[PDB]
Amino acid sequence: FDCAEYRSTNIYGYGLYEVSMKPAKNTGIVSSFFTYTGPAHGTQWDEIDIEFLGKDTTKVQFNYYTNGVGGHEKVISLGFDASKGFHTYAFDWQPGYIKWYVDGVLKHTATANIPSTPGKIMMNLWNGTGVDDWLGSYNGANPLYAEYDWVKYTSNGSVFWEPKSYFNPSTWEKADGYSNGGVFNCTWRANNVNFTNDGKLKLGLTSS
Ligand SMILES: [Ca+2]
């Protein structure tokens, strides 16, 4: 299986991160929006996540890692099926808290051991292996898509607006030609990152 990952080339810090998206629906997969920096780049592993488990798109999972330590998973019920339309998901990341919102409504707050290292904005779609309890087993269904209409990052003195109508190499990069291995049971392919004519980033999960 081939999957997809899109990531910023720059780093961003504290502020409001918003994305308008529509995750894919299927057992065994995840569609995400998150920030990330790792020892892979050094720093210290700090990451804030919005993950949609395809097994049940009526919920969304929030989580974070501070210094390689995670386990802050919070599953919230949305009140609607996320895969049926675009909604706005955001997280307000400040030095002493992370606040998550759905369509402008506050849904979760965290104040413990909050990350502080600036990272890249990343979006991916992938199928797991060895985590059937978390994601359900992946059944090989495909192609599957996760779509993103726009991304916005607002700090108090700047705004990063990305409407996703075309590929901009100075700002983003596509993952390609490798697998994360581990529970990621797919290889990242640049060809699986496409832009629709109407201005949406469309990540796909396909066979091969
Ligand atoms: Ca757009």
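Residue numbering: from 1, along the chain as shown.
Per the header of the entry, the method used was X-ray crystallography, 1.8 Å.
Cβ atoms here come from the backbone N, Cα and C positions, even for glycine.
The Cβ of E47 (mutagenesis position) lies under 8 Å from the Cβ of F34, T35, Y36, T37, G38, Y64, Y65, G70, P115, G119, each of which sits 6+ residues away along the same chain. DSSP assigns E47 (mutagenesis position) to a strand. Swiss-Prot gives this note for the published mutagenesis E47 to D, N, A, L, P, R, H, C, S or Y (Swiss-Prot position 128): Loss of activity.
Swiss-Prot lists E47 with the feature active site, nucleophile, giving sequence analysis as the kind of evidence.
For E51 (active site, proton donor), the Cβ neighbour count at a 10 Å cut-off comes to 19, with all displayed protein chains included. Annotation comment: Swiss-Prot describes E51 as active site, proton donor, evidence class sequence analysis.
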